[PDB]
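I have placed the structure first, in the form of structure tokens, so that the comments after it can refer back to it.
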Amino acid sequence: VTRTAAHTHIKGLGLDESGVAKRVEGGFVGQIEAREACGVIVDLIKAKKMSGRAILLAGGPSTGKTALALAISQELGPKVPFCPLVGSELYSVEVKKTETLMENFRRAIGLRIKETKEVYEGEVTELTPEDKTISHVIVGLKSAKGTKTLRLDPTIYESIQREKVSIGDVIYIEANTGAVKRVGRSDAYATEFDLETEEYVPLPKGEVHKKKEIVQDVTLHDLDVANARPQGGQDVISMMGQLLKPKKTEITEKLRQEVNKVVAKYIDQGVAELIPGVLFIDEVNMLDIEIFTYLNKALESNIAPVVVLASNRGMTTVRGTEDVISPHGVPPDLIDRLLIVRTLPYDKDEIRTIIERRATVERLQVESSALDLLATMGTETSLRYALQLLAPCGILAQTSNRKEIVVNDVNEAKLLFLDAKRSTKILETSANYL
Amino acid sequence: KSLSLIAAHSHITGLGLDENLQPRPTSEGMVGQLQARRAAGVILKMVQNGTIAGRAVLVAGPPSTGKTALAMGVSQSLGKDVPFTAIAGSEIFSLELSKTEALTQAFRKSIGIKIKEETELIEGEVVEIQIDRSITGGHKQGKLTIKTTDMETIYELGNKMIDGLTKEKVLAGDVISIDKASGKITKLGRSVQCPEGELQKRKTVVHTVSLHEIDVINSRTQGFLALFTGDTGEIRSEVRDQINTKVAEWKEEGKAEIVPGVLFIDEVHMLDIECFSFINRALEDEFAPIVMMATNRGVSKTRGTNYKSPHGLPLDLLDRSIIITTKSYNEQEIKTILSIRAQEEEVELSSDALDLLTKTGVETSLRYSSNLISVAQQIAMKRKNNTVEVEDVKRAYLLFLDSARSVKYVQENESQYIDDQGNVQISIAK
Amino acid sequence: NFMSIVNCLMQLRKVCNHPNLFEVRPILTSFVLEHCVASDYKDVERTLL
Ligand SMILES: Nc1ncnc2c1ncn2[C@@H]1O[C@H](COP(=O)(O)OP(=O)(O)O)[C@@H](O)[C@H]1O
Ligand SMILES: Nc1ncnc2c1ncn2[C@@H]1O[C@H](COP(=O)(O)OP(=O)(O)O)[C@@H](O)[C@H]1O
Ligand SMILES: [Mg+2]
Ligand SMILES: [Mg+2]
Ligand SMILES: [Mg+2]
């Protein structure tokens, strides 16, 4: 019914209008500074003015950095574009990591447009040249409420020849795009043959010419791929244009200058509205020194929005460097333009509320003795081992036909499943590399 | 209407120097660094002179000094019609393109060529259109009347005039402007239009094109598709040699004049030694633009070798280059820079918030205060007043932590964070 | 009025059973960007060639 995978219990940060964060609100217990400061970051994205700001989230495991990342991604809403990304994913062999990094900086930003398109539909009456010719075809579309004849290009006529239409077939033709879809044979010719593979559709109601306006949103990187390589078409020249060089290449700066030039012309006409977004990079310590040094100049660039990082290390060696020792795996020049939000750990009662609220979201019933036992396992092995063992206790409750988690079920979970320190303690004694 | 939101490098507009090249204290967004702005003005009049070439310069210094902001001031004071190429040091590393040929591509991208010619234009109001064709044969015969304030005549049209006149919809009320050499029609206005002047006028058109564009165009036909799609690389040098002799012949004939542009390379410390020796040869070529470099690292080991060379660059590069250095700023100049960032960001600040923000800008860094000025207006904005208070700066200080403070927090919590060997205490007890 | 109430509720009654509110679902065809950046430089290709 409802799939829960270490998430979906958080519906945002849950802050007040004054700013003060509650103790128990929105799937969060404790962590006041990262939630309230994270809401300051939420308003900072809602400013639509700031750019180049980089805020890393540094902390230990089971502390709530990625959960805070889903808290800001849920607090922003669907209208603000969110780009999840891992630093291990930026390595590519088709192009460099620079093109994927700056390309992702063009993936964070969004831009909503509004445009009107013309819709034509009707039953095909005549396909004939004009009177003399170079071979164009007047297509007489018979609609219900009107009958009109229209002259078309040879390419859309070629797609009309592709759709195998004839006299008396309902088609769908778009003016600005040129795409052709056939609905089927009209209902007037259903009695011509007793059995036919072509389905019989009724006549389309309404006029021949129709107009509507869409508030469709499309990312600026999608306009960059639309400016980079040919995608598809229904003709041979467009499909071979796709088939010839479909391998993605690096993009020059002048192309982005013309893209945001005509985009700036669209925002000068009042049509579109520029809204920034979020590029969230997971495991920043796995990045190379080249991506760090291009992040130095990339954060000095203009269009780079509020980028949130997540690094789970300290004074370690940077990847790509031999003797450089720096905090968080980040070079000190990039760490100078970074902002650190320290994550706070959780007590025994806060582990009890994590297991409690995770149990209520997981729709399992836990008794108080098993809740205190899972609290002691939360303060003995790990948090992820108790949250990992919430489900097998309910499974053993289902096999034992019980509706609540008991002491013998979680002790049977202790016997059937082992944690880290029992695994290391068992693997310490070896006959032949146990 | 160059696209301009609030950048770190948006307030700097021009170098801001006098006629005697002595820099003012507060001029055109740049405050301080008198010797760096004066020497950068010597580079500015070096590009504006254009009689010399093949020179490399370097701008060095500690962080929070603005060497990239100084080169931004040079590029902003350079003005239009002069090409400026700003590339990264790690941008030359590519898989489809070699690093040396990409560096040669940047060296061809830096210098442009101005070529001018004259064309004729007939602009005037249409009175009526009377074409003549045949129902079976063809061979269209067009006639229309063109009118202005002091001329009104009937123009007979050819085949291509009715081809462009019927492929583009036009009326009697609609007004056209026809070029004779191009053959395309400009349907400008209908009866915007309100025209004056003579009917047929001749004006000059000037086009600016860099040498790299001529290199990939004269490489092959699909080098234009590689000019847009970016799938170029590794051009044969016969195009470069014959294009150099053709450009020199265009300079000798007086047909094409060239503009010496500036090549700016950011983060030049992590560059390969092959590109270093390639710059060591390419600085002595005839068509060699002025190169400005910004070495950002310190003394370390160069990539490609084992020894720790000083400056991060070999001495063959630094022998043929001039070096400008920058120094740290005073306490008053940080308050002045935060004041002009308050003027750029349109943020009204108080005196005590500027004093405490100046103190925490001296203590921590320039960039942290340059972002605390941004968030302080929004902690103030949540209180529904435009005035920034000291409580917003203190809250923005306790919320957004410095790097050294969380370095102390990391060193206090090393059991929480994962170590170099992958060991991490994810539990609390035992 | 009493007519604007019923004439306002007949749209929601024209929504809850079946979306008969003019029923136009967009066909989601591509964008109509007509600029074609290369055509602004095609004349430069003509002058250089
Ligand atoms: N304050 C909190 N309240 C509720 N659950 C939390 C909290 N902090 C962490 N968690 C839970 O811990 C789990 C793992 O944490 P995670 O975000 O993966 O840590 P990290 O970001 O260090 O990898 C998440 O599924 C999340 O539900
Ligand atoms: N002379 C100056 N005038 C105005 N701002 C400056 C100046 N020098 C440095 N800055 C500030 O320094 C910041 C960028 O420093 P940067 O040029 O990146 O240093 P580096 O090049 O050493 O990394 C900018 O936000 C800018 O406001
Ligand atoms: Mg994580
Ligand atoms: Mg720099
Ligand atoms: Mg030499």
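Here Swiss-Prot sets the residue numbers for chain B, with the shown residues being 15-205, 222-460 in order.
Header says: electron microscopy, 3.6 Å.
Any Cβ shown, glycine's included, is placed from N, Cα and C.
Secondary structure at B:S78 (ATP binding site), as computed by DSSP, is coil. All protein chains included, B:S78 (ATP binding site) registers 16 other Cβ atoms within 10 Å of its own Cβ. Annotation comment: Swiss-Prot describes B:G75, B:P76, B:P77, B:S78, B:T79, B:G80, B:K81, B:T82 as ATP binding site, evidence class similarity to another entry.
Counting every protein chain shown, the number of other Cβ atoms lying within 10 Å of the Cβ of B:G80 (mutagenesis position) is 25. B:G80 to A appears in Swiss-Prot as a published mutagenesis result, with the remark: Growth defect at 37 degrees Celsius.
Here Swiss-Prot describes B:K81 to R as a published mutagenesis experiment; the accompanying note says: Growth defect at 37 degrees Celsius. Sequence-distant contacts of B:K81 (mutagenesis position), defined by Cβ-Cβ distance under 8 angstroms and a gap of at least six in the same chain, are B:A50, B:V73, B:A74, B:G75, B:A324, B:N326, B:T356.
A mutagenesis experiment is reported in Swiss-Prot for this position, B:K81 to A, and the note states: Defect in snoRNA accumulation. Growth defect at 37 degrees Celsius.
Counting only same-chain residues at least 6 apart in sequence, those with a Cβ under 8 Å from the Cβ of B:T82 (ATP binding site) are B:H23, B:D296, B:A324. Over all protein chains present, the Cβ of B:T79 (ATP binding site) has 20 other Cβ atoms lying within 10 Å. In this entry, B:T82 stand out among the recorded positions B:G75, B:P76, B:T79, B:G80, B:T82 as having a C-beta under 8 A from a C-beta of chain A. Sequence-distant neighbours of B:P76 (ATP binding site) (same chain, 6+ apart, CB under 8 A from its CB) are B:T356, B:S358.
Just so you know, of the binding-site residues B:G75, B:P77, the Cβ with the fewest other Cβ atoms around it within 10 Å is the one at B:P77.
B:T82 are the recorded positions among B:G75, B:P76, B:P77, B:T79, B:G80, B:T82 whose C-beta comes within less than 6 Å of an atom of ligand 4, given in sequence order.
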